[PDB]
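What follows is a short report on a single structure.
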Amino acid sequence: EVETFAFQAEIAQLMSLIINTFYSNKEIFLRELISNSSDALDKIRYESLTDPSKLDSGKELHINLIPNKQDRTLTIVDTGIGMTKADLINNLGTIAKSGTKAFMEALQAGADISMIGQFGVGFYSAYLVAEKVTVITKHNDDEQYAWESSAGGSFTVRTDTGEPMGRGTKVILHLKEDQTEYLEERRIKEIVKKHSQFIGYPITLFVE
Ligand SMILES: COc1ccc(-c2c(-c3cc(C(C)C)c(O)cc3O)n[nH]c2NC(C)=O)cc1
């Protein structure tokens, strides 16, 4: 059972801009994804302060970066709050329509693509480096779902058939052929140190 949805026109336009604009500083995608993971981790941490049972689906709050050269994928896993199916469909928990309008106006007022996170839509920067993105998520109040898109105006949602995640979100970046530097350990370490050095959860870079 796979459900196919059209992106709202504004989101499709954001994705097209990201895909088509000449912009060399692509490495910021990682900071954006890691920031989203941190925000999700903050949410479960806060909820757990008053209801510890919310951690029954996993006590550890962390971020894992998993390169796979054989599959040409970089995977960002977190044990944050997760998203419901409804939130996945509704632009992955983001205020994407309003954020996109603001980002577009800013780009006219001198901003650059690296500022995308100021507009709540940093997730879509994944398309700087990925031909396809799969987001697998589990929230305590819902089942495990997989969202996926190769852009082109549509996305799919299905009940996930992979390994259970307990709680959290996994973003799988199916990298463009010319973007394989983002699978290299030294490159990933450099980017995390540059842009994500103060994130308040352990970031573990897996090796191959
Ligand atoms: C800035 O907008 C958002 C929107 C939603 C989340 C979010 C994620 C989550 C979302 C993404 C993207 C696919 C959007 C990701 O890369 C990693 C994540 O852990 N899980 N749970 C939540 N929910 C709350 C309340 O954070 C984070 C930031």
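The residue numbers of chain A are those assigned by Swiss-Prot, with the residues present covering 16-223 sequentially.
According to its header, this structure was worked out by X-ray crystallography, 1.3 Å.
Backbone N, Cα and C atoms are what each Cβ position is placed from, and that goes for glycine too.
Among the sequence features in Swiss-Prot, the mutagenesis site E47 to A is noted as follows: Strong ATP-binding. Strong interaction with HSF1, HIF1A, ERBB2, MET, KEAP1 and RHOBTB2. No effect on interaction with TSC1. For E47 (mutagenesis position), the count of additional Cβ atoms within 10 Å of its Cβ stands at 21 [all protein chains shown].
Taking Cβ-Cβ distances under 8 Å and a sequence separation of 6 or more, the neighbours of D93 (mutagenesis position) in its chain are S52, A55, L56, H77, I78, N79, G183, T184, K185, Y216. Listed in Swiss-Prot as a mutagenesis experiment, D93 to A is described as follows: Impaired ATP-binding. Strong interaction with HIF1A, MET, KEAP1 and RHOBTB2. Loss of interaction with HSF1 and ERBB2. Los of interaction with TSC1.
The annotation that Swiss-Prot gives for the mutagenesis experiment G97 to D reads: Abolishes ATPase activity. When Cβ atoms from all protein chains are considered, those within 10 Å of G97 (mutagenesis position) total 27, not counting its own.
Put simply, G97 (mutagenesis position) is 17 Å from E47 (mutagenesis position) when counted between their Cα atoms.
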